[PDB]
There are 2 protein chains.
Amino acid sequence: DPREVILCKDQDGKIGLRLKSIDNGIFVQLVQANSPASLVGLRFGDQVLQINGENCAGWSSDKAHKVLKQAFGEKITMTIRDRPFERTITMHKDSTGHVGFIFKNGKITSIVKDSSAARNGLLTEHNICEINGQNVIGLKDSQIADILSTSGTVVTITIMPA
Amino acid sequence: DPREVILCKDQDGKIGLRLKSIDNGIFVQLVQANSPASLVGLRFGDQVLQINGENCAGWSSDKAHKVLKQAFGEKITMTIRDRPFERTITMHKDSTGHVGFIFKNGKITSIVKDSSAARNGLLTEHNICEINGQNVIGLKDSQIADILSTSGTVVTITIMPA
Ligand SMILES: CC(C)[C@@H](C(=O)N[C@@H](C)C(=O)O)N1Cc2ccccc2C1=O
Ligand SMILES: CC(C)[C@@H](C(=O)N[C@@H](C)C(=O)O)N1Cc2ccccc2C1=O
């Protein structure tokens, strides 16, 4: 089900959040670390239903950001649906220490034949969100590879359509 | 998470199934009624992981259909993941008996302002799969409207990206 969240604006007068209009709906594109957004448990992928009571259905990215910018008081209220496009998939590394997919800009671009990823039916055109609980949104590809490399045999990732 | 299914080829030498390659993965596009696919509970949206042991990752629509066509013997085995893109949303009709969205060819094309659909954050470019348990895949728009009309106030629908 959805849920309500109350959060306050920081010194610089922001919440550390980017919103994207996708199919006439507003979605969290990035949540900056240690921000008011972070504390109340907002994460990349969350759907924004209302902002201060008003429905977001139909709003552009620009409209959604302009509402928050001129939003009145200390406290903004938001009705959220938790990552509705969330898919978790558990994979196992082979002898070479690989689960078997290629990615660019944190998005899966190809699957390796007869790998663990192929076995479990991983899909391309999906962004990597987490790896074993560690959020990888807004990291460089090399930083993602480090996390993959420093993982154990069991590799659980969370994905979403691009 | 996944599961195995065994099914036999019918008199006309088919299973009554269409498969579509989506993001280097095979998916059920349509399940013809009273077919071997229908028995054993295949439905539009299911992901095909293996066909007769072999991983489907990377296969084209043509490749996937060609495997089944020349597949040896009475019995085909398939590893399936049940509708992984499934999203349910419950809505309530207004005074005019409307939840507030437009659709064409069983796909949501627009949301009505300040409706129940807007309130609950329904998205366009999503196919309607069920309505209160009733499957509406392969129905005409008018037949869908009948089911909507003959629904009560509470309207639960299942959707998927187009
Ligand atoms: C094996 C390589 C090609 C692959 C990889 O580490 N694969 C993982 C998912 C596995 O199988 O453990 N990487 C690492 C990397 C770093 C920077 C930019 C792109 C990539 C990429 O595709
Ligand atoms: C309000 C009307 C135009 C709408 C509708 O009854 N939808 C409900 C779910 C609502 O608006 O709540 N319909 C009915 C129909 C029949 C055949 C083809 C398209 C449509 C369509 O968009």
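Going from the start of the chain as shown, residues are counted 1 onward.
Technique stated in the header: X-ray crystallography, 2.8 Å.
Note: Cβ is positioned from N, Cα and C throughout, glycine not excepted.
The domain 'PDZ 1' annotation in Swiss-Prot covers B:4-83 and rests on sequence analysis.
For the mutagenesis of B:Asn105 to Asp (Swiss-Prot position 215), Swiss-Prot gives this note: Disruption of the cooperative binding of C-terminal peptides from FZD7 and phosphatidylinositol-4,5-bisphosphate. The structure shown keeps the original residue. The Cβ of B:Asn105 (mutagenesis position) has 10 neighbouring Cβ atoms from other residues within 10 Å, across all protein chains displayed. In three-state terms derived from DSSP, B:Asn105 (mutagenesis position) belongs to neither a helical nor a strand segment and is classed as coil.
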